[PDB]
2 protein chains.
Amino acid sequence: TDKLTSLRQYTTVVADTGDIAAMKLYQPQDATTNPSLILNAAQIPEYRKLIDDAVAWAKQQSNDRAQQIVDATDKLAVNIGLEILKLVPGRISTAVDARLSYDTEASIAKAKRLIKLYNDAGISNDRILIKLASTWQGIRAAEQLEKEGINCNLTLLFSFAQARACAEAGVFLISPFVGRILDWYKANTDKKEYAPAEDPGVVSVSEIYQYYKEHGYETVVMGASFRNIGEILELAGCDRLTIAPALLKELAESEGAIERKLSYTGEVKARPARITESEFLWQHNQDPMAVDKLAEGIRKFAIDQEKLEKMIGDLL
Amino acid sequence: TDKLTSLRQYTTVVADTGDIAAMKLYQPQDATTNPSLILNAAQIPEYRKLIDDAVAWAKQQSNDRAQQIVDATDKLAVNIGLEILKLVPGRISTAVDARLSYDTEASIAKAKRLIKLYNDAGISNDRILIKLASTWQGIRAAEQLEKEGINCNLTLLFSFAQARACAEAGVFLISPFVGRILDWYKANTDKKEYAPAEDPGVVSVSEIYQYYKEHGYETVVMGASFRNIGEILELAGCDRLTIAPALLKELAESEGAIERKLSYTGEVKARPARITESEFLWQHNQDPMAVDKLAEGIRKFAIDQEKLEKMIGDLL
């Protein structure tokens, strides 16, 4: 059999894209999107109807241009999610405006607004994951949202401090990155080549996985961001993995069964006291890579959000 | 005349070192130290008496080894400051443990402890500046300390967001860095050489200076960290400048008068609303250089603090 089929025995496959074409080809359980993937998806010719639809809807909700752009942009993200939900049995992850990453109250309000739009379309909360950056503020926002019946996907997770804080907040799922960690080491270290087993990103997720299972945390661990299939295979056994269409294709075209790599067979251990904000900040900032990448990831998502608003603005 | 003498017409000269030998040679108004300079100073043979003195005092305050190391380390920093105060008419800057940089409450307590040690030696608060890293937590700590009669030196200032937040908190003085900003650009940019006027560090302090004087803020602007005298001359006119002995020597050996570069001759303008924590975090993290350097500066100061404790530990 092929690698993709074999991987499904140990790990739930998730497609990292806003393109419905990939959903039909690989039949993933869930799908994930982010501001950058939404921008790209908005370029797809067949998605034109989704855009006009968002704009029309927005103009019917208010006559304030400022508010129309915001409504149109949020509605487009939701419209794309709706198309995807017609092709997958699981969940769709939709991100809150990255510009609100350091504002807990604003993030909670935005998340509720997105949930409202999905509900207005008849979609219940159990088919959605609101995605937020894993800053201290985003984690605090998620803790509150989960208590209110809104499940979250905590992304841009780079340091162990972020992983620990997310588990203690009881979030539904986390998206620890692999590829971007490798990018940092290739650019800031002498070593430019890594064997799958020594890939910094792979080591990071493996340690997070162990810590989570070892303490009985129910938060789903979903590795994200990949540069090659080697990273993916080295993480076989991870709860879920969200993979780009290009790598999904490679797995499906490579023959050979694979073996499970990530497992925890011991007994659950007692959990420690919760980490405080001060300890979180100290530990997160002890990691040069995590410091750079979290801030950078937020900056790029914000830029793409703005580009989308620009595009929508010219259609009003 | 020489450059040093000429500079004193426009700017208050401060010596950046814990070595009293420099105080006698350049007769600065104030002196600044930090964890790294204290560690270096502890290596100076004539400073042996200051160390034995700190250790002896510590052992007389308690019989708890853990507490003795902390007391000995703090007392050594104060003993060095005391020696310096005998040679300068102004103030001495002494830093709080960098490991507490993200903990407001702990930083306030540590600062009060250092003030207590200086007071026990008969030194009043007007001859001291407690130095803290310019994280949001350090700025909030400083705002409280100033209200209690304790003047602070906010250091490791890299972004405009930090500069603005410090002014709004009413801190006594800020130490915006110049040299380390240049280091970042030389390592992360194509351009490796900069004319004094285009030096990123010089531009940063100039903009901060303008913003402060333009709005009537009383916080003293003291440029710190230099790589060459070109950066220093380009900032002639800055309230104060703290310079390493090596550069002080170069200025004193170069003949020729210099001209004032930094000035604000307009009228004071109204101040805007205060920046919030969310806005501060968004703006600070928009600056790739500031993100890297603030976190890095704190890490290095913490490492040197630990090395000092190690050294003191072997003497108990």
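The residues of chain A that appear here are 2-317 by Swiss-Prot count, in order.
Recorded method for this deposit: X-ray crystallography, 2.0 Å.
Even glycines carry a Cβ here, placed using N, Cα and C.
Some features that Swiss-Prot has for this protein:
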- A:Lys132: active site, schiff-base intermediate with substrate (ACT_SITE)
- A:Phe178 to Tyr: Critical for gain of fructose-6-phosphate aldolase activity (MUTAGEN)
Quick note, A:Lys132 (active site, schiff-base intermediate with substrate) and A:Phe178 (mutagenesis position): C-alpha atoms separated, nearest Å, by 14
If you count Cβ atoms within 10 Å of the Cβ of A:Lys132 (active site, schiff-base intermediate with substrate), leaving out that atom itself, what do you get? 27
Quick note, A:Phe178 (mutagenesis position): same-chain residues at least 6 apart with CB under 8 Å of its CB -> A:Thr156, A:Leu157, A:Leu158, A:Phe159, A:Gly202, A:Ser205, A:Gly224, A:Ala225, A:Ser226, A:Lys294
